[PDB]
Amino acid sequence: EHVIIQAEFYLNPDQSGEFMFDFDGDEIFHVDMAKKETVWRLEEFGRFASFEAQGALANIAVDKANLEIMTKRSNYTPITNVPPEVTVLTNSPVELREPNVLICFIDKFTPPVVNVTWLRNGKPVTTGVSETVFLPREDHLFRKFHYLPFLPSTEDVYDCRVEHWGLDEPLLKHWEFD
Amino acid sequence: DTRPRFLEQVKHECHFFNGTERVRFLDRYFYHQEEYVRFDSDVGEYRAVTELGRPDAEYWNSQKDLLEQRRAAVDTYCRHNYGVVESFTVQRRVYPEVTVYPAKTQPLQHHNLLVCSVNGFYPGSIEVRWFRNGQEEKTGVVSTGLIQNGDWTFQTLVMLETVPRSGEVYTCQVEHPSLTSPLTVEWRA
Amino acid sequence: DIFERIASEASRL
Ligand SMILES: *[C@@H]1O[C@H](CO)[C@@H](O)[C@H](O)[C@H]1NC(C)=O
């Protein structure tokens, strides 16, 4: 069994839309809606296939139109915030001074709006960070990954700081060399 | 920001059983998390999932042209996209790197945990077993479970609670579709 | 080798 899903969403009042394809829980690509460009999750995908990103904008336009209808149909019943679970891990066993990657896994939340900051020794770090778009879950909440390549040392500690409207205070998830 | 939020979601799902031998298309519409109407190729018409979706099922089911587009999707959409992606998704195979390192359940004195770290593999189905002197060790095994890295790789740690003694040979054994025979890594006190 | 998207269905006002 395999499953391919074309997942879309549109969110008011933020007016943010998303369009992506998922294979068995992994993102094949998404459409950068502002640039109207296909963003392949692995570079090698773009050499094997193509996708006319322009047509994702038509789907989002229908979804925005449907959202206005459903919002009214529901008597303006808003979404209930579901705050995320957050886990910090590395993608390989940690060796001192051997380059590695910190993964911040943000799971089981909605709406798909989140602020994520990597902290090193309590200070925000942005050099080399990357992230995924919001990924759909089978229970129709969302998940997301943020990444920080790093050089493991004994003198550095790290936190992934997540802010979400369902959280009372920011959620800080710690990592340090054992 | 406390302004109320409203979310629409659509999931156009293609389900494949034995490649493209059997294919099911599911067109699903959601308001926040509530699926309210769907098209199931098993039915060939939209059905309301909740009362919220009844106006759409009635309206869309009245448009034969719309329905025939959905009825064709298993062929024009699902089987087509399966052909496009199958070689680097269905057939993607990345074998695991396997590392065995010792650890401590709590700060003790002696390592009392043997970690079998299995990294970078695809797809997710994997079997990891611990052996001591060639007999499988089934007691005191604990794991992270299967972890998605979000980049088309998985990892898992499988830990054996044991006090290692000299003269013992410990083996982590990994079975995975990318491997043609079990990957084994040994560890000795 | 071209990905096909499927349209989302439009509700009526
Ligand atoms: C909205 O209000 C109308 C009028 O009271 C009612 O008939 C309808 O069931 C309500 N719908 C929802 C989803 O609350």
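Numbers in chain A track Swiss-Prot; the residues on display, in order, are 29-206.
Keep in mind that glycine also has a Cβ here, set from the backbone N, Cα and C atoms.
Sequence annotations record features per position, and here Swiss-Prot assigns domain 'Ig-like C1-type' to A:112-204. For the domain 'Ig-like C1-type' (A:112-204), DSSP puts the residue distribution at 0 helix, 52 strand, 41 coil.
Quoting Swiss-Prot on the mutagenesis of A:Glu65 to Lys: Impairs the interaction with HLA-DM complex, CLIP dissociation and peptide exchange. Sequence-distant neighbours of A:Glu65 (mutagenesis position): residues of the same chain at least 6 apart with a C-beta under 8 Å from its C-beta are A:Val59, A:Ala81. Look at A:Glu65 (mutagenesis position): DSSP puts it in a strand.
According to Swiss-Prot, the mutagenesis experiment A:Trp68 to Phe carries this note: Decreases the interaction with HLA-DM complex and peptide exchange. Under a cutoff of 8 A between CB atoms, and with a sequence separation of 6+ in the same chain, the neighbours of A:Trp68 (mutagenesis position) are A:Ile56, A:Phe57, A:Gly74.
The DSSP secondary structure for A:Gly74 (mutagenesis position) is helix. Among the sequence features in Swiss-Prot, the mutagenesis site A:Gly74 to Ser is noted as follows: Increases the interaction with HLA-DM complex and peptide exchange.
What Swiss-Prot says about the mutagenesis result for A:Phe76 to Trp is this: Increases the interaction with HLA-DM complex and peptide exchange. Sequence-distant neighbours of A:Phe76 (mutagenesis position) (same chain, 6+ residues apart, CB-CB distance under 8 A): none.
Among the mutagenesis entries in Swiss-Prot is A:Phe76 to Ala, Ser, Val or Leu, noted as: Impairs the interaction with HLA-DM complex, CLIP dissociation and peptide exchange.
Swiss-Prot gives this note for the published mutagenesis A:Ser78 to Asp or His: Decreases the interaction with HLA-DM complex and peptide exchange. Within 10 Å of the C-beta atom of A:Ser78 (mutagenesis position) sit 15 other C-beta atoms, taking all shown protein chains into account.
Using a 10 Å radius centred on the Cβ of A:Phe79 (mutagenesis position) and all shown protein chains, the other Cβ atoms total 24. For A:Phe79 to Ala or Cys, Swiss-Prot lists a mutagenesis experiment annotated as follows: Increases the interaction with HLA-DM complex and peptide exchange.
A mutagenesis experiment is reported in Swiss-Prot for this position, A:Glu80 to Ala, and the note states: Increases the interaction with HLA-DM complex and peptide exchange. Decreases the affinity of the interaction with TCR by more than five-fold. Neighbour count (other Cβ atoms within 10 Å of the Cβ, all protein chains): 13 for A:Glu80 (mutagenesis position).
Sequence-distant contacts of A:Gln82 (mutagenesis position), defined by Cβ-Cβ distance under 8 angstroms and a gap of at least six in the same chain, are A:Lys64. DSSP gives A:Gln82 (mutagenesis position) a helix state. Listed in Swiss-Prot is the mutagenesis experiment A:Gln82 to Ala, annotated as follows: Decreases the interaction with HLA-DM complex and peptide exchange.
Around the Cβ of A:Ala93 (mutagenesis position), the same chain contributes no residue under 8 angstroms that is 6 or more positions distant in sequence. Per Swiss-Prot, mutagenesis A:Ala93 to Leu is noted as: Decreases the affinity of the interaction with TCR by more than five-fold.
According to Swiss-Prot, the mutagenesis experiment A:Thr115 to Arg carries the following note: Decreases the interaction with CD4. The number of other Cβ atoms within 10 Å of the Cβ belonging to A:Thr115 (mutagenesis position), over all protein chains shown, comes to 14.
Its Cβ taken as reference, A:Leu117 (mutagenesis position) is surrounded by 17 other Cβ atoms within 10 Å in the chains shown. Under the heading of mutagenesis, Swiss-Prot lists A:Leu117 to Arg and annotates it as follows: Decreases the interaction with CD4.
Among the mutagenesis results in Swiss-Prot, A:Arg125 to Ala has the note: Impairs the interaction with HLA-DM complex and peptide exchange. The residue drawn here is the original one. Sequence-distant contacts (6 or more apart, same chain, Cβ under 8 Å) of A:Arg125 (mutagenesis position) comprise A:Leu179, A:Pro180, A:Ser181.
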Alpha-carbon distance [A:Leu117 (mutagenesis position); A:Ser78 (mutagenesis position)] in Å: 33
Candidates from A:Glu65, A:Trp68, A:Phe79, A:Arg125 close to chain B, where mutagenesis positions are judged by Cβ under 8 Å: none
Mutagenesis positions among A:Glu65, A:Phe76, A:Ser78, A:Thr115, A:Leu117, A:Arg125 whose Cβ lies under 8 Å from any chain C Cβ: A:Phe76, A:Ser78
Surrounding CB atoms that lie within 10 Å of the CB of A:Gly74 (mutagenesis position), all protein chains: 14
